[PDB]
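These notes are about the structure you will find just below.
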Amino acid sequence: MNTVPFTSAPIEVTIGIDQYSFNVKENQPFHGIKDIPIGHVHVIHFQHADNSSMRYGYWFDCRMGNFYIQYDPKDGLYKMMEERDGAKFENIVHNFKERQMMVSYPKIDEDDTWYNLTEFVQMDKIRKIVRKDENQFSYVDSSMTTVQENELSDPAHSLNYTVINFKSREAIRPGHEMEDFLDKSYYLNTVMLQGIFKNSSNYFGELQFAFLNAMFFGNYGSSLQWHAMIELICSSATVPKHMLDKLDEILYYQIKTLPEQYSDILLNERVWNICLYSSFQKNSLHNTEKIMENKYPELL
Amino acid sequence: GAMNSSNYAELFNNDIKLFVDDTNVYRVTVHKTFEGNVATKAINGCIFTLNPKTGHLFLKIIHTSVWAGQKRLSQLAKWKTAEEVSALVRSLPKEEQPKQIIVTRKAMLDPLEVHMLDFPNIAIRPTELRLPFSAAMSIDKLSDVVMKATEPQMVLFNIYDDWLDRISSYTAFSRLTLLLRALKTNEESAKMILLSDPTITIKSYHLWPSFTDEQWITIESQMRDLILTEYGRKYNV
Ligand SMILES: O=[N+]([O-])c1cc(Cl)ccc1NCCO
């Protein structure tokens, strides 16, 4: 179990840690989060009380260094930083734990929710989508645009997701125009899986990261990317059986975790109805289709 | 975006463009089988690709052999149409290629967009006009060449005959659409109107009869009466 020490909490803020969240009042004596499960990536995120504009946060993996949060009154946000002096850090944390100034990561022991939402997500791949190589953690917020959005403006502050575009020369082989547009197996299996992602795990990892940024930051570009990657699989007639079985699980847990009230903006009606009811894979996502129909039958 | 009554004059400017109509690509007769089931027998079709400014018509005859052994023919027809249009652009010199292609049915947008990815600077557009290009097979000389074809074939026509020598392309297109709308609403009456007077003939190198300006006004007036008529006979008014 690891710990993320907060210098202090000078401004009132809702703090997120993975799928959990709690309120901290202005200048409350809050010094961070403890008992964070090792072995998973995590995201610690923020919405100021005074300006719900700009949700922002940090993706991190405690095995990659000692990280702490300190408010910056110039830039006006809670900033993640790395402490290289390991002894200084253990010493700082032990004081705050003895004085019980930390919230505990509240993992119920039956609860695999966070594992099931980050199974394929790896920090090294996150750092390639979010380019800022001087830090081992990755900053994301609501307003960051994706590389493909910038094509349709600051590249340093972009989300460099894999560009997917069904009406592109990459997606469509000369002479197989109809075949490749109505059955995207070539684009999924040869172009994306064999070509770009190398395997299904890296594909699912980006998909899972896209969902999480959409849900936690309301990042519209991430939501576009999540849906594109689902549709590409659902629109492929030929998909390994293990990827379909995993996709069904991945999505099930994403739909299970989505806030009931945010369904209207995070779920694309066309994609979901197509995937579940029209696509080649309409009969292959039993778990996902059952939770969608019982929880969001309006959308369908 | 789409093409409607508000940007109608764009058709007759000096940016090369083509209308594509796919309504006569896949044509069937429906009939009973000996067992009393129903089956279709395809007949030759055509792609109607028309430069509205010049009257140049690129009539791609679709021979029924292109359907042999194929499934979902209504869907293949759209893609076959897109393939042939794309091959036509590719066959034209760069300075003859269209800057826009307007499809008369929205189901053609994606098939043509995909076949034209190599031409990112060619705009593929729908239209809100109800154009009567389906009645192209009521033009006897076009119908004849489609039905006689024993293999795939492209035939070139000028659908305005020699009219541009005397009228503008706006006016030429408005005459064409009035004739086609009439032929679509009552083919027999429309054809009667056009050929009642045997002194006015169709030149061997033309599609429509050799009418004087005055005879065209009379003709045009009769076609309107016919269209208004059938509209009453249809709705009782
Ligand atoms: O070192 N630390 O671990 C650390 C934690 C907290 Cl909560 C505040 C400040 C620091 N370091 C200040 C930079 O020398």
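Each residue's number is its place along the chain shown, starting with 1.
According to its header, this structure was worked out by X-ray crystallography, 1.7 Å.
Each Cβ is built from the backbone N, Cα and C atoms, and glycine gets one as well.
Every protein chain considered, the tally of other Cβ atoms within 10 Å of the Cβ of B:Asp21 (mutagenesis position) stands at 22. One mutagenesis experiment catalogued in Swiss-Prot, B:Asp21 to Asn (Swiss-Prot position 1853), is accompanied by this note: Reduced growth at 30 degrees Celsius. Strongly reduced growth at 16 degrees Celsius.
A sphere of 10 angstroms centred on the C-beta of B:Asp22 (mutagenesis position) encloses 28 other C-beta atoms. Experimental mutagenesis is annotated in Swiss-Prot for B:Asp22 to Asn (Swiss-Prot position 1854), with the remark: Reduced growth at 30 degrees Celsius. Strongly reduced growth at 16 degrees Celsius.
Around the Cβ of B:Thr23 (mutagenesis position), 21 further Cβ atoms fall within 10 Å across all displayed protein chains. In Swiss-Prot, a published mutagenesis experiment is listed as B:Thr23 to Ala (Swiss-Prot position 1855), annotated Reduced growth at 30 degrees Celsius. Strongly reduced growth at 16 degrees Celsius.
As a published mutagenesis entry, B:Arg105 to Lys (Swiss-Prot position 1937) appears in Swiss-Prot alongside the note: Severely impaired growth. Reduced growth at 30 degrees Celsius. Strongly reduced growth at 16 degrees Celsius. A coil conformation is recorded for B:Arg105 (mutagenesis position) in the three-state DSSP classification, outside any helix or strand. Sequence-distant neighbours of B:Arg105 (mutagenesis position) (same chain, six or more apart, CB under 8 Å from its CB) are B:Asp21, B:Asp22, B:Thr23, B:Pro126, listed in sequence order.
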